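Q: Here it is: the structure, laid out below.
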Amino acid sequence: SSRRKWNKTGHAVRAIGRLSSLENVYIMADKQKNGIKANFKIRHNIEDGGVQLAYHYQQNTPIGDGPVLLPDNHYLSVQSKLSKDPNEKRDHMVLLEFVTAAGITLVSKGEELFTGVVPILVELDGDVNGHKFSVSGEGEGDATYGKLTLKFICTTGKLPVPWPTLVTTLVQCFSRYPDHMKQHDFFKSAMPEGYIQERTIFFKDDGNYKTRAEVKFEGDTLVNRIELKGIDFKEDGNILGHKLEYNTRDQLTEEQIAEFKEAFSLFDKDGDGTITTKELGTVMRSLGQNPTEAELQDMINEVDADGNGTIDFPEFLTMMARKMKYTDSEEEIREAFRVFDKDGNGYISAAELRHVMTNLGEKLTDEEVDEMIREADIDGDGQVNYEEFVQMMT
Ligand SMILES: [Ca+2]
Ligand SMILES: [Ca+2]
Ligand SMILES: [Ca+2]
Ligand SMILES: [Ca+2]
């Protein structure tokens, strides 16, 4: 293992790439509609390699005339796990989700409806390129923990699109908002009368969905009734071609955890178990970037679950586990590769890699840089090209 030297520096560059991207569900007040608007990106792994991106724009407006909470800018962080019921013959999805609000550093009447376990019903009618379908869902939400458990069935037979592409459409009122953020919870504030949620979802290099849903209490049950229309999809594309992975590949060897700790400790130079903006900035400069204090704070804020302004070890483990579960785009892998490929020629040289290593305070001898190149060098040219790098980073 000088795969270790790759793994570590690789993970650090990937950590930086994560910290520079916007992966959460971003919520802002929409005062003209007495509600909220949101935007976010969803990654769907393509079975056999690559990612299909789905860019979401969202708007919510209350159904009733009672006052609602309009929030400051914040985000929701969602962890989703998809599975199959071994006893179910119908085309189906079992979903477990945990959702928590964050993004604001360190209580409405409708919030009272969510202090215990609430039953949920979901009904969707869809039409994608003229292929119609219906989905029925049932389960329960426990907003105390941000927790949803639901099972969905396609009641019309075979679903004509992959299940994962419908997860976001198929009850953000179940999100866990921390104590210091309770006044920013629009979704609960609008209950029991509910809200109208609208989205457009753009699948990159493919078609789009347009959705409209009514989310409200019907008796004791929170019911989400949705209609969806998809247009412009390619018959051979990822969606109509069913080329998307179904299953959360959510491994996590103890060994993987240990490699994430090695990367963490490159940032946590004082060994206190948390990464500060000073520390993150130290590493970013050594890699050739020059962020301002404000950008360092916004980067941390992206993964700072507890809002203390630092990336604690468990927060970094969570971020890295998610970064490994969902595939990076080509543009993101190229950006990582450009951290090493200092001149932009397509090839990481022994001189470039030594410059990176030496700038990160790795005390490696010229001989050991050579061993690093050789580990990664599939074609024997004495350099690491893009494809060799891509394989090294898997
Ligand atoms: Ca530290
Ligand atoms: Ca923190
Ligand atoms: Ca180069
Ligand atoms: Ca090579």
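Each residue's number is its place along the chain shown, starting with 1.
Heads up, the Cβ atoms here are built off N, Cα and C, so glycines get one too.
Annotation of the mutagenesis experiment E97 to G (Swiss-Prot position 222) in Swiss-Prot: Suppresses the 399 nm excitation peak, leaving only the longer wavelength peak at 475 nm.
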Q: Note down the number of other Cβ atoms within 10 Å of the Cβ of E97 (mutagenesis position), including every protein chain shown.
A: 19
Q: With a gap of 14 unmodelled residues, how many angstrom separate the Cα of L106 from the Cα of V107?
A: 17
